[PDB]
Amino acid sequence: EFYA
Amino acid sequence: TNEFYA
Amino acid sequence: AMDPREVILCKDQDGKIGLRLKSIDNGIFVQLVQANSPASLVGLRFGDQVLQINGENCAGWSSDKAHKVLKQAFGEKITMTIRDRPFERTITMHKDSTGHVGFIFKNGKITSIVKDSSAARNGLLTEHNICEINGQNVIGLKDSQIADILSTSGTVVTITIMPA
Amino acid sequence: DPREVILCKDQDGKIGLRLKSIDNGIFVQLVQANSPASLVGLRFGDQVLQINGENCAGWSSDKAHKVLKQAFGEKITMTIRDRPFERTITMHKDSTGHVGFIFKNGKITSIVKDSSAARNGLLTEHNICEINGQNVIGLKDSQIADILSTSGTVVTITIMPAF
C-alpha cells in the first residue's frame, strides 16, 4: 500500500 | 512434570 | 541490563491517568497513551513495560487486571516502575535515486522489504511496528502522515521499530 | 554495527550452520561446536545480512540451506548483525536457591509469584540463550538447571523471543  | 523450576 | 525508572502520576476525577495496557508473554506493556494525559507528561509510550504499579508486580496479570488495579488504586498519585521499550531497535537507511529506503508499510507496520534497497542491506524486518522516524513519533498517525515525514526527510533515515 | 566474517569449508563442504527465516530476515538456528561457523563466533539468534555479496532479505529457510549447500569455492563471506532480538535480565536467588521461573525445552513457560524474575519483568515464550555468559542452547533442561545451580546468587540470563 505505502512504499518507503 | 517435566518442567524445571529455576 | 537497561535500567528501570519510576514514574509518579495523578488521577483525573474518574481515577484515570490516560493509559491502555496489554498483556504480552506474562508482562504488561503500554498499548495506548492519551494525548496531554499524565501518562503522556511522564513520557510513557507504546511498548514500554510496567514492572510494578504502586510497588506490586505486574507479572502474569491480564490487561483487565492491570486496568482494574489502576481503577482501584488508593489516593490520587500512582507510582509505576517502568522499563523503556525493551524490544526497541534502531535502523539507519539511505534513500536511493528515487527517494526511497526500501520497504512497504501499512497501519504503521513493515509488511515487505524491497530487494536491493538500503532496507534490504540493513536487514530491516517485517511484522514490526515503526515507532519513530528521524526523532518523530509516528504512533497514532495515519500512513499518509508517515509517508509525508518520509518524503520530507533528508537521505539518511533513522527509524525505531519493534516486533508486532 | 554488523560484522564481517569469512568462513572456510570443511572437507565435505558443510560449515556447521542451520539458518532460519523470520520476518523476512535470516537467522542462525543451530551452530555445530568445532565447525567453520563456530570458529568465526556465529551464535543462535545472529542475523545474517548478506552471504557472498547477496542480501538475505526475503529468503526462505529452504533457500538459505541451498545457497549454503551449493557455495562455490572454499570461502563463504558473511555480514552478521549480532543477536538483534537478544535481551539481558539480572535476577538474584532467593533463600531456596530460585530466581523464579518455570522452563521446559530451553524456554520460559511461567513466572513465579513474588520472585526476582517477576520483579525484573522476565517474560515467557522466550528461549534461554546464555546463563552468566554460558551458552545453554542445545543442552538438556537438567544441564541448564545444574548450570543455574553453580551460578552465583546473581544470575544474568540472555533471552530471545521464540519463533
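The count begins at 1 with the first shown residue.
Technique stated in the header: X-ray crystallography, 2.3 Å.
Cβ atoms here come from the backbone N, Cα and C positions, even for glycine.
Residues annotated as domain 'PDZ 1' in Swiss-Prot, with sequence analysis given as evidence: D:4-83. Residues of the domain 'PDZ 1' (D:4-83) grouped by DSSP class, helix first, strand second and coil last, total 14 helix, 34 strand, 32 coil.
Positions annotated as domain 'PDZ 2' by Swiss-Prot: D:88-163.
According to its DSSP assignment, D:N105 (mutagenesis position) is coil. All protein chains shown were included, and the count of other CB atoms within 10 Å of the CB of D:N105 (mutagenesis position) stands at 12. Record note (Swiss-Prot), mutagenesis D:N105 to D (Swiss-Prot position 215): Disruption of the cooperative binding of C-terminal peptides from FZD7 and phosphatidylinositol-4,5-bisphosphate. The unchanged residue is displayed.
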The domain 'PDZ 2' (D:88-163) - residue tally per DSSP class, helix then strand then coil: 13 helix, 30 strand, 33 coil
